[PDB]
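Let me begin by presenting the structure, written as structure tokens, before commenting on it.
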Amino acid sequence: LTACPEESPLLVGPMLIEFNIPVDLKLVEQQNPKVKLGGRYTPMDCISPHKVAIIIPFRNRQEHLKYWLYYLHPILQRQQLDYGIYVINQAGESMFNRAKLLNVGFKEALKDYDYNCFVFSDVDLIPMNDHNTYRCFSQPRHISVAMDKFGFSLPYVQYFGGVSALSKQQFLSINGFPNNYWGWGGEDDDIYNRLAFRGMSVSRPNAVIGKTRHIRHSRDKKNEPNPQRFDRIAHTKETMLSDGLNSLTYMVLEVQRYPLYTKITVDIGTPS
Ligand SMILES: NCCCCCCOP(=O)(O)OP(=O)(O)OC[C@H]1O[C@@H](n2ccc(=O)[nH]c2=O)[C@H](O)[C@@H]1O
Ligand SMILES: CC(=O)N[C@@H]1[C@@H](O)[C@H](O[C@@H]2O[C@H](CO)[C@@H](O)[C@H](O)[C@H]2NC(C)=O)[C@@H](CO)O[C@H]1O
Ligand SMILES: [Mn+2]
């Protein structure tokens, strides 16, 4: 087997993404036969250099996940990636912690395979063009550059939320993500500040290939805006050495393999 081409010849480009449609994972499982237990997939006709672990922070977002699985599996396969899908389900009902959930995904995914790249994706964002490759680059990669929710514009130049990707080394270089952001907002700006503090830049696909759709939804109880968020992002320099992968503590309550994804239910503590 030879290494897959730099660009995949299976790519179609712009695709039609809609969410009025109903989804059945059985059909999805059925439409995507190459996808093995736990949502793992490896190219059978070429060797791919990207061993990607796609991490999804999660809690009470099953319908969104269904659409995510429905659209992304066919896409990822076309991108000729050797990947796996990890849904990090937060147990309990205390304040949501997006970033800590992502750190957990990093540690748990490594237990399965030697992934070298990590894509962190909100459950409700779907790429509109398969040229927007879900892998890592020489620089941390911001993937959802043109979200319809923001009218295809970056809400602000340093925006690093939605979907992003960090190689195993880039992730390790910043001590992973912070564990101290409970509730909505800021965790992603902290991460962006971490990158800059370790001397890195952000790589992005152009605004046309980077178009992506966000599933319109309402607020989730227990993920209200975090008031101390402004104060935390202004002090990232002082807290990133101690808050992150090296201070990460959680408890896996269960690991369930579903055909389209591995679901890891975890107790990540409470704020204080
Ligand atoms: N205009 C309506 C504003 C809606 C306010 C809710 C905030 O919306 P967003 O900024 O998109 O974030 P989110 O989509 O709520 O949270 C980010 C992501 O974390 C995850 N997430 C967050 C909260 C929750 O209860 N469950 C969950 O699974 C999920 O992957 C989600 O995609
Ligand atoms: C009205 C306005 O422009 N508000 C800005 C905020 O939207 C913005 O908050 C950030 O918004 C992103 C888009 O949803 C979030 O991903 C991000 O977490 C959130 N950050 C914080 C700290 O709340 C901030 C950027 O710091 O600026 C406001 O002006
Ligand atoms: Mn959302």
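Quick note: numbers on chain A are straight from Swiss-Prot, i.e. 131-402, in order.
Cβ from N, Cα, C; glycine included.
The annotation UDP-alpha-D-galactose binding site is assigned in Swiss-Prot to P187, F188, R189, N190, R191, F226, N227, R228, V253, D254, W314, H347, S348, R349. Summarising the annotation, Swiss-Prot assigns Mn(2+) binding site to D254, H347. What Swiss-Prot records for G316, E317, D318, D319, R359 is N-acetyl-D-glucosamine binding site. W314 to A appears in Swiss-Prot as a mutagenesis experiment; the accompanying note says: Reduces galactosyltransferase activity, lactose synthase activity and substrate binding by 99%.
Overlay of Swiss-Prot annotations on the structure.
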residue	record	DSSP class
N227	UDP-alpha-D-galactose binding site	coil
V253	UDP-alpha-D-galactose binding site	coil
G316	N-acetyl-D-glucosamine binding site	coil
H347	Mn(2+) binding site	coil
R359	N-acetyl-D-glucosamine binding site	helix
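Cα of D254 (Mn(2+) binding site) to Cα of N227 (UDP-alpha-D-galactose binding site): a distance of 16 Å. For ligand 2, the nearby binding-site residues are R359; that is, of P187, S348, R359, these have a C-beta under 6 Å from one of its atoms. Separating the Cα atoms of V253 (UDP-alpha-D-galactose binding site) and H347 (Mn(2+) binding site) is a whole-number distance of 11 Å. For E317 (N-acetyl-D-glucosamine binding site), applying a Cβ distance below 8 Å and a minimum sequence separation of six or more within one chain yields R228, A229, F307, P308, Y311, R359.
Here the candidates are the recorded positions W314, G316, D318. The one whose C-alpha lies nearest to that of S348 (UDP-alpha-D-galactose binding site) is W314. Taking the centroid of the Cβ atoms of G316, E317, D318, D319, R359 as the N-acetyl-D-glucosamine site, the other same-chain residues with Cβ within 8 Å of it are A229, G291, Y311, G315, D320, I321, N356, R362, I363.
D319 (N-acetyl-D-glucosamine binding site) sits 17 Å from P187 (UDP-alpha-D-galactose binding site), taking the CA atoms of both as reference points. Proximity to ligand 3 (Cβ under 6 Å from any of its atoms) holds for these binding-site residues out of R189, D254, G316, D318, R359: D254. With respect to their backbone Cα atoms, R191 (UDP-alpha-D-galactose binding site) and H347 (Mn(2+) binding site) stand 10 Å from each other. Residue density at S348 (UDP-alpha-D-galactose binding site): 4 other Cβ atoms are found within 10 A of its Cβ, drawing on all protein chains shown. Counting only the Cα atoms, the space from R189 (UDP-alpha-D-galactose binding site) to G316 (N-acetyl-D-glucosamine binding site) is about 19 angstrom. Among the record's UDP-alpha-D-galactose binders, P187, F188, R189, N190, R191, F226, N227, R228, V253, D254, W314, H347, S348, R349, no two C-alpha atoms are more than 18 Å apart, and one pair sits at exactly that spread.
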